[PDB]
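Below: the structure, in structure tokens.
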Amino acid sequence: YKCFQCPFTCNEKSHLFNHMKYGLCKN
Ligand SMILES: [Zn+2]
């Protein structure tokens, strides 16, 4: 997916959520 919080992308949203919820990059 796509993440503006920090240059990050993944195979699917489920990972974006995890990436957003993991606190790796908060906005
Ligand atoms: Zn991000």
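Throughout, chain A uses Swiss-Prot numbering, with the displayed residues spanning 25-51 in order.
Header says: solution NMR.
Yeah, the Cβs are placed from backbone N, Cα and C, and that goes for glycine too.
Pulled from Swiss-Prot, these are the features on record:
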type	residues	note
BINDING	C27, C30, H43, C49	Zn(2+) binding site
MUTAGEN	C27 to A	Abolishes the ability to induce epidermal terminal differentiation; when associated with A-30
MUTAGEN	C30 to A	Abolishes the ability to induce epidermal terminal differentiation; when associated with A-27
MUTAGEN	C34 to A	Retains the ability to bind zinc; when associated with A-39
MUTAGEN	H39 to A	Abolishes the ability to induce epidermal terminal differentiation; when associated with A-43. Retains the ability to bind zinc; when associated with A-34
MUTAGEN	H43 to A	Abolishes the ability to induce epidermal terminal differentiation; when associated with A-39
Pairwise Cα distance for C30 (mutagenesis position)/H43 (mutagenesis position) [Å, integer]: 10
Winner by Cβ contact number (other Cβ atoms within 10 Å) across the mutagenesis positions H39, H43: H43
Length of the line joining the Cα atoms of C27 (mutagenesis position) and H43 (mutagenesis position), in Å: 9
Whole-number Å value for how far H43 (mutagenesis position) lies from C34 (mutagenesis position) (Cα to Cα): 9
Sorted by sequence, non-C27, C30, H43, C49 residues with Cβ within 8 Å of centre, Zn(2+): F28, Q29, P31, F32, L40, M44, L48
Packing count at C49 (Zn(2+) binding site) (other Cβ atoms within 10 Å of its Cβ): 13
Count of other CB atoms lying within 10 Å of the CB belonging to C27 (mutagenesis position): 16
Of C30, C34 (the mutagenesis positions), the residue whose Cβ has the fewest other Cβ atoms within 10 Å: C30
Coarse DSSP state, helix versus strand versus coil, of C34 (mutagenesis position): coil
C-alpha spacing of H39 (mutagenesis position) relative to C49 (Zn(2+) binding site), in angstrom: 13
